[PDB]
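Visitor: I have a structure I would like to understand better, so I am pasting it below and will then ask my questions one at a time.
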Amino acid sequence: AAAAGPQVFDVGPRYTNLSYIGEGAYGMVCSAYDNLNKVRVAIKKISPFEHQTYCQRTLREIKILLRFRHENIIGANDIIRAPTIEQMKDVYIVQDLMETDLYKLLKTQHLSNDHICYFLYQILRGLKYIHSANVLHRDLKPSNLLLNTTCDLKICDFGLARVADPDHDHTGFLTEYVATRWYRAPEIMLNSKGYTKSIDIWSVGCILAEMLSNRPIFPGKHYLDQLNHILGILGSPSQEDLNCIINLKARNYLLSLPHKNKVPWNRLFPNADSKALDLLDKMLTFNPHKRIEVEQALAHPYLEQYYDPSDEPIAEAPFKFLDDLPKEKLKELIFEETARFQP
Ligand SMILES: Nc1ncnc2c1ncn2[C@@H]1O[C@H](COP(=O)(O)OP(=O)(O)NP(=O)(O)O)[C@@H](O)[C@H]1O
Ligand SMILES: [Mg+2]
């Protein structure tokens, strides 16, 4: 029955009072009074059974959201669908209702250092859990970081996530890539498929920089301009870093470029806590092997008000999914994954 700016958003007896929020990927997002728990909640409608590619992204996100339990990762409290495969056109994911996300927040609000430190702690704490499950998010950016009115931060959108696979990370120069351009590590344009953990840390660094001045630090307009932005600020890679790149074409591209030096961080962010800049530096290290890991970051001095490893939990066990089978099998699997929420 109930409609909300057509669409049909029928989420049954339990959830009423629908109010629009935005436009997700391949569906719509509403808030809605939950008549069993007596709170407002959020509800994403997802209609992906036509295009095979949205079905992997829905299956992935569904598997992960139900396996993970963590205060800084968005949950699935409920998942609503028809009682049969045949009748299932859409899928609805009910979550906690978060006021805003960091993208929307950074357009209008400048943040205090106390807030930056706190949000960074929460991102890194949630990322620790994710990596501990051997998973990579692959698409961390401000719009994937949800916030409520009490400053609680929750990572969302695991559509692009993958199980880590460091042994199969090498690829050729200029290999096309899916994740959001601005938060892409440099090795992705050189020689990485994005199957190692240090891909997520680069993105977190990109977010710290953005939180620090309200503006993306590497806003490249297209695939290769992303790299020139990165190099504009870090300057030319050292020879040792270039020697970790064995890939000939990527290495010669880098050698062909004129020498540029490092723009120092405090020239770029003169107001910032210099401990914040120090960690920034370590997150946005050119060489992925030297870039800081998630635990080292949590233990950096910038975060010592919050750091407490025993209150920074890890997953019960590794993750293992799948990828490439067709529309129809993926529909069966999404049906199967969501059975538990039926009566
Ligand atoms: N739990 C939530 N509470 C409030 N708003 C949410 C919540 N989850 C997602 N959002 C939405 O996040 C949107 C931002 O745009 P978008 O980049 O499409 O993210 P998304 O809706 O999460 N789907 P995706 O594109 O898969 O990340 C906003 O329009 C909100 O509607
Ligand atoms: Mg998005």
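Just so it is clear, chain A uses Swiss-Prot numbers, and the residues here are 4-9, 15-329, 333-354, in order.
Keep in mind that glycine also has a Cβ here, set from the backbone N, Cα and C atoms.
For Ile29, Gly30, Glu31, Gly32, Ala33, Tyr34, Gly35, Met36, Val37, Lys52, the entry in Swiss-Prot reads ATP binding site, with the evidence type experimental evidence. Mutagenesis annotation in Swiss-Prot: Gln117 to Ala, described as Reduced affinity for DCC. Strongly reduced affinity for DCC; when associated with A-123; the structure shown retains the original residue. Listed in Swiss-Prot as a mutagenesis experiment, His123 to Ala is described as follows: Reduced affinity for DCC. Strongly reduced affinity for DCC; when associated with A-117. Here Swiss-Prot flags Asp147 as active site, proton acceptor. While the structure shown retains the original residue, Swiss-Prot records the mutagenesis experiment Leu155 to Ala with this note: Reduced affinity for DCC.
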Visitor: Spanning 3 missing residues, the endpoints are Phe329 and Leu333. What is the Cα distance in Å?
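Guide: So the two residues bracketing the gap are 6 Å apart at Cα.
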Visitor: To the nearest angstrom, what is the straight-line distance from the CA atom of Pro9 to the CA atom of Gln15, with 5 residues unmodelled in between?
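Guide: So the endpoints of the gap, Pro9 and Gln15, lie 4 Å apart at their Cα atoms.
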Visitor: Closest of the recorded positions to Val37 (ATP binding site), Cα to Cα, picking from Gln117, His123, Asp147, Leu155?
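Guide: Of the recorded positions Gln117, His123, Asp147, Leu155, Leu155 has its Cα closest to that of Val37 (ATP binding site).
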Visitor: Between all pairs in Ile29, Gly30, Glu31, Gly32, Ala33, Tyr34, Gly35, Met36, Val37, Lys52 (listed as ATP binders), what's the biggest Cα distance, rounded to the nearest Å?
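Guide: Roughly 15 Å, rounded to the nearest whole number.
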Visitor: Among the recorded positions listed here (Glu31, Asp147), identify the one with the smallest other-Cβ count within 10 Å.
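Guide: Output over recorded positions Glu31, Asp147: least Cβ neighbours within 10 Å is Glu31.
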Visitor: In whole Å, how far is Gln117 (mutagenesis position) from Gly35 (ATP binding site) when you measure between their Cα atoms?
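Guide: The separation of the Cα atoms works out to 28 Å.
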Visitor: Taking 8 Å from the centroid of the Cβ atoms of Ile29, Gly30, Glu31, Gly32, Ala33, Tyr34, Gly35, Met36, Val37, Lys52 as the cut-off, which other residues in that chain fall inside it around the ATP site?
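Guide: These residues sit around the ATP site: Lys53, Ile54.
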Visitor: Nearest to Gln117 (mutagenesis position) by Cα distance: which of the recorded positions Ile29, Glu31, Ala33, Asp147 is it?
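Guide: Minimum Cα distance from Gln117 (mutagenesis position) across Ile29, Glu31, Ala33, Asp147 lands on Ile29.
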Visitor: Around the Cβ of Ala33 (ATP binding site), how many other Cβ atoms lie within 10 Å? Please give the count over every shown protein chain.
Guide: 13
Visitor: Report, in whole Å, the straight Cα-to-Cα distance of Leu155 (mutagenesis position) from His123 (mutagenesis position).
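Guide: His123 (mutagenesis position) to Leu155 (mutagenesis position), Cα-Cα distance: 12 Å.
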Visitor: Identify, in sequence order, the residues in the chain of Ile29 (ATP binding site) that are 6 or more apart from it along the sequence and have a CB within less than 8 Å of its CB; answer 'none' if there are none.
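Guide: When sequence neighbours closer than 6 are ignored, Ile29 (ATP binding site) has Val37, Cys38, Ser39, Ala50 within Cβ distance under 8 Å.
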Visitor: Could you tally the C-beta atoms, other than its own, that fall within 10 angstroms of the C-beta of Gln117 (mutagenesis position)?
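Guide: Summing over all protein chains shown, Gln117 (mutagenesis position) has 12 other Cβ atoms within 10 Å.
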Visitor: For ligand 1, list the recorded positions among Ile29, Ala33, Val37, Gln117, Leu155 whose CB atom is within a distance below 6 Å of it, in sequence order.
Guide: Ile29, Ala33, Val37
